[PDB]
Amino acid sequence: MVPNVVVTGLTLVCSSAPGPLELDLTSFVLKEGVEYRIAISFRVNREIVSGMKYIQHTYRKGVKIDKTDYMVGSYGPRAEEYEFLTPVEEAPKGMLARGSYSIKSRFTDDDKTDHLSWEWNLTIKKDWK
């Protein structure tokens, strides 16, 4: 009844952020300039999976401004959650860069299985809130 691969959540790991920045998958306000990583949480419940890939599409006011592909790897079943961390990023700074960005995220593997496709928003501001 439960799939082999289940994407559990997306988190923006950011020590500066005053509050949680978690998207349970079972908008995010980020202060310009701050460092952060994206953590995609998932479970492999039964079989081995190879070639896990994370694909992210960034849009701005409806237009694509970036496509990024990350290699997650190959994982085996296990009770505990797995966590993929993209490299450390820095939220852009500048009134020119402030605003909401639309993110089309996809978790896929060596089957091209749509383990999950979810969309979220990243809002950049001068200050937190």
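The count begins at 1 with the first shown residue.
Recorded method for this deposit: X-ray crystallography, 2.6 Å.
Here the Cβ of each residue, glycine as well, is placed from N, Cα and C on the backbone.
DSSP assigns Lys125 (mutagenesis position) to a strand segment in the three-state reduction. Around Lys125 (mutagenesis position), the C-beta neighbours below 8 angstroms that are at least 6 residues distant in the chain are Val29, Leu30, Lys31, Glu32, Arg98. What Swiss-Prot notes for the published mutagenesis of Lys125 to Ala (Swiss-Prot position 199) is this: Loss of interaction with NGFR.
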Practice problem: Between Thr26 and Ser27 the chain has a hole of 9 residues; just give the Cα distance across it in whole angstrom, please. | Solution: 17
